[PDB]
Amino acid sequence: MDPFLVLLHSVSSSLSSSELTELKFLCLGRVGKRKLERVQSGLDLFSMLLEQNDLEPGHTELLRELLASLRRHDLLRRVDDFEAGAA
Amino acid sequence: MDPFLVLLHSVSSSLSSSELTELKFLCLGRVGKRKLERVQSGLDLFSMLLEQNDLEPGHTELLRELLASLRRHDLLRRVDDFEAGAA
Amino acid sequence: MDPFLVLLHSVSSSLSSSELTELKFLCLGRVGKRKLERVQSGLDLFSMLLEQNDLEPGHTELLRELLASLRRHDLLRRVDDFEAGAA
Amino acid sequence: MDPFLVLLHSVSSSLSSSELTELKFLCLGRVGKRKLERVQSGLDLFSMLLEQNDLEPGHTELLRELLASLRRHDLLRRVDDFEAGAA
Amino acid sequence: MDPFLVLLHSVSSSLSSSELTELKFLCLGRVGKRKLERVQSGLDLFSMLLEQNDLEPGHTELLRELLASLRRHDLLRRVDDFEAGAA
Amino acid sequence: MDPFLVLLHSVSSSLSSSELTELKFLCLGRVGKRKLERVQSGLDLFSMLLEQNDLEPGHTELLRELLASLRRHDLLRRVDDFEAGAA
Amino acid sequence: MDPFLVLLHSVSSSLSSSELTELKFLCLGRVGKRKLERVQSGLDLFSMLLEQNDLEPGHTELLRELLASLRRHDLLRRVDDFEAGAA
Amino acid sequence: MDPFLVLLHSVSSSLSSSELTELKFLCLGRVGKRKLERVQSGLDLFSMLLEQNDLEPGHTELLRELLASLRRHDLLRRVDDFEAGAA
Amino acid sequence: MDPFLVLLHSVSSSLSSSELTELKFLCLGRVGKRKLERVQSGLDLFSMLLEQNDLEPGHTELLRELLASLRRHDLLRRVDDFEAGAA
Amino acid sequence: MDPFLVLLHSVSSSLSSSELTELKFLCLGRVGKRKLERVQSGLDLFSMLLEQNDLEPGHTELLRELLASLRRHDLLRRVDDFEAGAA
Amino acid sequence: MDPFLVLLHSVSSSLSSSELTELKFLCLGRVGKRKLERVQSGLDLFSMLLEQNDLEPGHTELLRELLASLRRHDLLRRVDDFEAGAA
Amino acid sequence: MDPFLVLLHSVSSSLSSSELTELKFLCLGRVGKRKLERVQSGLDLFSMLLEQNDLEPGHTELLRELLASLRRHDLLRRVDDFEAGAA
Amino acid sequence: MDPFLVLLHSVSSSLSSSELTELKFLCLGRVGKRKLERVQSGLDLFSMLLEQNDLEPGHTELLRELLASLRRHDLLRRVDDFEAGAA
Amino acid sequence: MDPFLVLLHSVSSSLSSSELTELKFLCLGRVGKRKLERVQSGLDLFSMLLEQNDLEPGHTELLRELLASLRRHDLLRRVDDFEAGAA
Amino acid sequence: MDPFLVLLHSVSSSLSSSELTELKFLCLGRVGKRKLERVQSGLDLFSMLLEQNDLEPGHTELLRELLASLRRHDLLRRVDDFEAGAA
């Protein structure tokens, strides 16, 4: 099992619909309107971001910024834990 | 008919919205945020707890603690009555 | 016209969505999760139970317990009327 | 009748659409995108994993990790029961 | 044009999806499951019933019973009007 | 007219596409992948099993197991009826 | 260029698949079942009707009745326009 | 670009769901029940009315009556403006 | 013009591809696999049955059984009408 | 790479299903009903308009009116950008 | 190399199967049914029309009519371009 | 085994149906309509481009442009890696 | 009448063209390419094998391996019955 | 009976049509276009590769590469088992 | 061995049936109808073109035009390579 995929699934499991709507708005300039209409969970958005090289196991700045905008520091702690064991 | 399922349905039919809201808070660390958003009655929460082996016909400690936090001893009497006929 | 099918259709037409949700919970141990996801009315559940021989024109015990758990004695009266004419 | 195939069919019968979507995300690096698009049930994914030697009657680690990600311990109990009679 | 076919087309044009689903349940014992899976409108079911001699221009009892189960008396009036001109 | 062929045709006429997909999965170890691709109904699979001597008029345990996995006991009743008349 | 053929092609270009399915039902008594299975557009049905002398450049009653059953009066206006220039 | 189509699109853009529900009730005797189930915006109803020759660029009585039943005089002013430039 | 051949041609012209596939399965023990491979319509199967004396103008029980297995009673009525004039 | 085709692809990637439905209504008099049924994205409609010479690299008035009806001035800015580099 | 033949080949290479079916219907009165059954591409139809003197390098009226019926003006432009260099 | 063919196969295995539809649109001016109708996977389009010398092991600019239009940078990384081992 | 020839003709009568193609591949090293091109039925291949002493009435090993590779045990039963009566 | 031919037949029996299409693409530089058009199963391609000495009983690297490109490790296990007894 | 004949045979080996059909159409004015009926490969057409002095080792313009009409530039590269070593 890929640890990065497990971390992304765990992060997606802790989001509500309002937070997903907030995240889709902040990715207006990165993902096209037609593609964003098919996003119904965090997993779809994360897959799209992975395909565009916006999200990588060694580059998580965009994810950290998105989680900081939501003011979800508990999830930032999980992201911090992932990078410490992957060094 | 499953006696455990009948007992759970009977317990769920005796709860109000405020008690359900308090129950969803006490299960913050057990059920994820996304799954908890779909709970509109006690039946959904009990089903998710059954799927995770938190609630079992021979293991009812979690149910008893949840009912005791609500100060609902009449429902605890029903739970005790269930275990007497299932000894 | 099948009298049993007519009775089942009439019973299904007298149920609300909350009652259907309650009925799907009481059949957790009889129908799989994937199959239960496709139930949008009492007719689907009744067809599934007919296929498994849980429901028969000569054996209506499960229907009676399911209707008694919902505290719907008016529908139990219809079920009683069906069996009196089918003697 | 192959007991492994019976167990896999039983596991597939107890999953919902959201669980299948979660399972397809966790296999992003194992199955290609064109193949993953044709997956409409757990049986398709299980067949694809069997053909790649990821899933075997004597090697169930990947299945156990996937079920642990879904927090489905009742199905992990079935997997445990399978290996006790297949020892 | 056939007056009976025109009447059947008119009746099919005044039905909703729920009414069609109710009609397919009431014909469980008359049409097989595989055949009933291809029914997407009243025309398909009516043609299948015509092939089995369940529906004829001179025998409309089954149509009347099915419409009475749906509580659609406006369509029963059309069926009555058809027979008066065909005497 | 062969009663065994009539029984097989009647059983095949009572299956849906999802049940056919489930049946093709349980016969993965008996029929090759290339042959399984041409199966569009129960009749094709039944003829393939007849050619391989897996299904015989006096040898029906495989059919019974396949029907029991699908939880189709109404068809198992038909199979039981066939064997009593052929005793 | 045949004006009648041009008119038929124009009429066929303005129909949907549901309208074609409705048209095939109203021609049950005119065209055989085996022939009707090969109809994928209005052109095929029009060709079959031409071969049987049901549709002629000087006799368009059946076409008008079929268009009136579909409540397509805009196409009836074109059919009216054809006979004015062909008088 | 057709001015009539532009005007119809502009009128449809100024309607809420309640107004659409009211408009579908007032067209009960003109459009069949099966077709009305597919109406999700004013554009669908307007297309259906255009096909039946109820709505034409030179005949807007039905549109005016429907808009007057909704007490939407600002849209009636737009309709008046369209006919003024079309004289 | 042979009336029996005319009747067989009329019956063959009222069958679909799926019904032909069903018919070829019920003749598994009567016609060899190599011969059954070239059957593309009811006429070929009828010719093969005629050459084997399975079908005769005064011997139509096999035809009636095959039509009854398809649940095509309208064609059985044609078969009955043929025998009435051939007495 | 064709700059015009790249521009059309970019425009099609920025539209939703409602906008596509609005665009299909405004082209009622330009594309036949049968052809419009196959349009599931903006690319289909754009290719259809290209084949009819309604859309050309040096003739873009129709696209401008269609975008102005949707009130999408951001896409009109892209169209303006395309023609500046093609002067 | 014949410019007329290369023009016809280029026109035939820009047509789909539906357009070919549309073309074959409009030539019902020009080519017999037996000959039209062998047309699998525009080249066959063009050869048949050349042999009948319906199509000549100095007479392209039928080609233009057929292309206008298909609403393919991009091909009409190619036809116009051919006649400019052939003057 | 050809590394270029292996790379093309790997790229084709990582595409969905929508991306294939988008790719067929961007090749409108390179491949004819009749040939484009037979494309059901990326391999067919790649073979067609190879036959026209649009794609070569030493000339991959068109492939890079096509992948950049689809915003698939992970595949562009594979293309970059291929040229590194082929220098 | 030779019983061995009768058995071989009976076996050849029960094979399809696909099985013949598979049989011709398994005899690649036994029969030359030019002779194998003249094989259109099992009879021709069996005659060639008889001429080469590969198949004899007292030595049927090769036939048994060929029938076992095809997974045709029903024909192996016929071969078994032939040897019992030839003892 | 040749073990190598038996292994090749067994491998060909476990392939689908899509996998054959992928295999034919990877042999573009090895087999001519005219010969590849006659390939309808793995047996034909294997025969062509055997005639060119690309495949030999003591030289199976090309087969292993083709199976690894398809990600079919279960077939690679069969290839490994063949060489174990042929050492 | 004649290099011109080798090149012609190699070019013929790289053409499909559809390309041969297109080639026969472009040679309508050069080869008679009866002679063109005997062409089943490129070799026959090339032989007849050689006999008529249309194709010569020092005069290959017709071959180049035919290959350019097919958009086969890879074959044009082989033609170019032949003329370089034959200078």
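When the header is checked for method, it gives electron microscopy, 2.4 Å.
Each residue, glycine too, has its Cβ placed from N, Cα and C.
Look at Swiss-Prot and you will find J:3-81 tagged as domain 'DED', backed by sequence analysis. Experimental mutagenesis at this site is recorded by Swiss-Prot as J:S12 to R, annotated: Loss of interaction with CASP8. In Swiss-Prot, a published mutagenesis experiment is listed as J:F25 to R, annotated Loss of interaction with FAS. Loss of self-association. Abolishes induction of apoptosis. Among the sequence features in Swiss-Prot, the mutagenesis site J:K33 to E is noted as follows: Loss of self-association. Among the mutagenesis experiments that Swiss-Prot reports, J:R38 to A is described with the note: Loss of interaction with CASP8. Where Swiss-Prot documents J:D44 to R as a mutagenesis experiment, the accompanying text is: Loss of interaction with CASP8. Abolishes induction of apoptosis. Decreased interaction with FAS. What Swiss-Prot says about the mutagenesis result for J:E51 to R is this: Loss of interaction with CASP8.
Sequence features annotated in Swiss-Prot and their locations in the structure.
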residue : record               : contacts (Cβ under 8 Å, 6+ apart)
J:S12   : mutagenesis position : J:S41, J:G42, J:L43, J:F46
J:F25   : mutagenesis position : none
J:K33   : mutagenesis position : none
J:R38   : mutagenesis position : J:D44
J:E51   : mutagenesis position : none
Neighbour count (Cβ, 10 Å) for J:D44 (mutagenesis position): 19
Number of helical, extended and coil residues in the domain 'DED' (J:3-81), per DSSP: 52 helix, 2 strand, 25 coil
